[PDB]
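What follows is one structure encoded as structure tokens, with my remarks underneath.
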Amino acid sequence: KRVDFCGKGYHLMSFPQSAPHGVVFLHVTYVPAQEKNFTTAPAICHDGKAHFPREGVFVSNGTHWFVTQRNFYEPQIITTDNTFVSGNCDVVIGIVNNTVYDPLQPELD
Amino acid sequence: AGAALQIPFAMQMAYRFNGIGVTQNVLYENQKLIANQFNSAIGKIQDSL
Ligand SMILES: *[C@@H]1O[C@H](CO)[C@@H](O[C@@H]2O[C@H](CO)[C@@H](O)[C@H](O)[C@H]2NC(C)=O)[C@H](O)[C@H]1NC(C)=O
Ligand SMILES: *[C@@H]1O[C@H](CO)[C@@H](O[C@@H]2O[C@H](CO)[C@@H](O)[C@H](O)[C@H]2NC(C)=O)[C@H](O)[C@H]1NC(C)=O
Ligand SMILES: *[C@@H]1O[C@H](CO)[C@@H](O[C@@H]2O[C@H](CO)[C@@H](O)[C@H](O)[C@H]2NC(C)=O)[C@H](O)[C@H]1NC(C)=O
């Protein structure tokens, strides 16, 4: 887990090999690339309350708002199971209005 | 760990707090206090040096 101890980047494994008077390690490392641009927001206000992501980050390509994990791109609809509520939003700096969909109401009908 | 990626500063302290077990809800509620404490501490360290 200590960065830059074994390889340049995130670490996966190592293989040892012998040598005349030493040892040789082959480290396997994981490195991302092909980045993109996005517009973010720290919290989502709905019904006067604030919603924060459980594990992820809020992004939006320009029209719709999704939550994605930090190290890779896989957008998902903002439901009420991957977000948690904390008080009412009047002091947070960066809130943006939106609607948070829940499954219980559509499944009720 | 690759190519540098732009990221707002507040959403970096949120991750760093999430790292040590304090949930990120704390940071966004007490941001001004943290800023004032950090500035006072850096002034104190400059004076001590
Ligand atoms: C942002 O992403 C959303 C999610 O894909 C886009 O919304 C849909 O986009 C697809 C094509 O990508 C269309 O076929 C759909 O009609 C769109 N709406 C829905 C409800 O699915 C949205 O267009 C994207 N915005 C931009 C500017 O790229
Ligand atoms: C991001 O930064 C921009 C400017 O760097 C901020 O825009 C300012 O918003 C305040 C309102 O709080 C206005 O009084 C200023 O006049 C704006 N500045 C400019 C140059 O337009 C913007 O609010 C910031 N966003 C967040 C979420 O903090
Ligand atoms: C998000 O929605 C809230 C709630 O409607 C908006 O706050 C209102 O904004 C209008 C327009 O300036 C004011 O006349 C009201 O007094 C505000 N409060 C209420 C309770 O209606 C807010 O402007 C919207 N946008 C953002 C970025 O927060």
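The residue numbers of chain A are those assigned by Swiss-Prot, with the residues present covering 1038-1146 sequentially.
Recorded method for this deposit: electron microscopy, 3.6 Å.
Backbone N, Cα and C atoms are what each Cβ position is placed from, and that goes for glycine too.
When secondary structure is read from DSSP and collapsed to three states, A:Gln1071 (variant position) falls in the coil class. Listed in Swiss-Prot is the natural variant A:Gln1071 to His, annotated as follows: In strain: Kappa/B.1.617.1.
Under the DSSP three-state reduction, A:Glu1092 (variant position) is assigned to coil, being neither helix nor strand. Counting only same-chain residues six or more apart in sequence, the Cβ atoms lying under 8 angstroms from the Cβ of A:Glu1092 (variant position) belong to A:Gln1106, A:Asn1119. Here the residue is the original one, but Swiss-Prot notes a natural variant at this spot, A:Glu1092 to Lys: In strain: Theta/P.3.
DSSP assigns A:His1101 (variant position) to coil, not to a helix or a strand. Looking at Swiss-Prot, the entry for natural variant A:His1101 to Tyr says: In strain: Theta/P.3.
DSSP classifies A:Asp1118 (variant position) as coil under the three-state reduction. Swiss-Prot documents A:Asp1118 to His as a naturally occurring variant and attaches the note In strain: Alpha/B.1.1.7.
Residues from the variant positions list (A:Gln1071, A:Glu1092, A:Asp1118) with a C-beta closer than 6 Å to any atom of ligand 1: none. Note on A:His1101 (variant position): other Cβ atoms within 10 Å of its Cβ, all shown chains, come to 11. Among the variant positions listed (A:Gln1071, A:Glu1092, A:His1101, A:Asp1118), none has a CB atom closer than 6 Å to any atom of ligand 3. Cα of A:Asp1118 (variant position) to Cα of A:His1101 (variant position): a distance of 18 Å. Annotation for A:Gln1071 (variant position): no same-chain Cβ neighbours under 8 Å separated by at least 6 residues are found.
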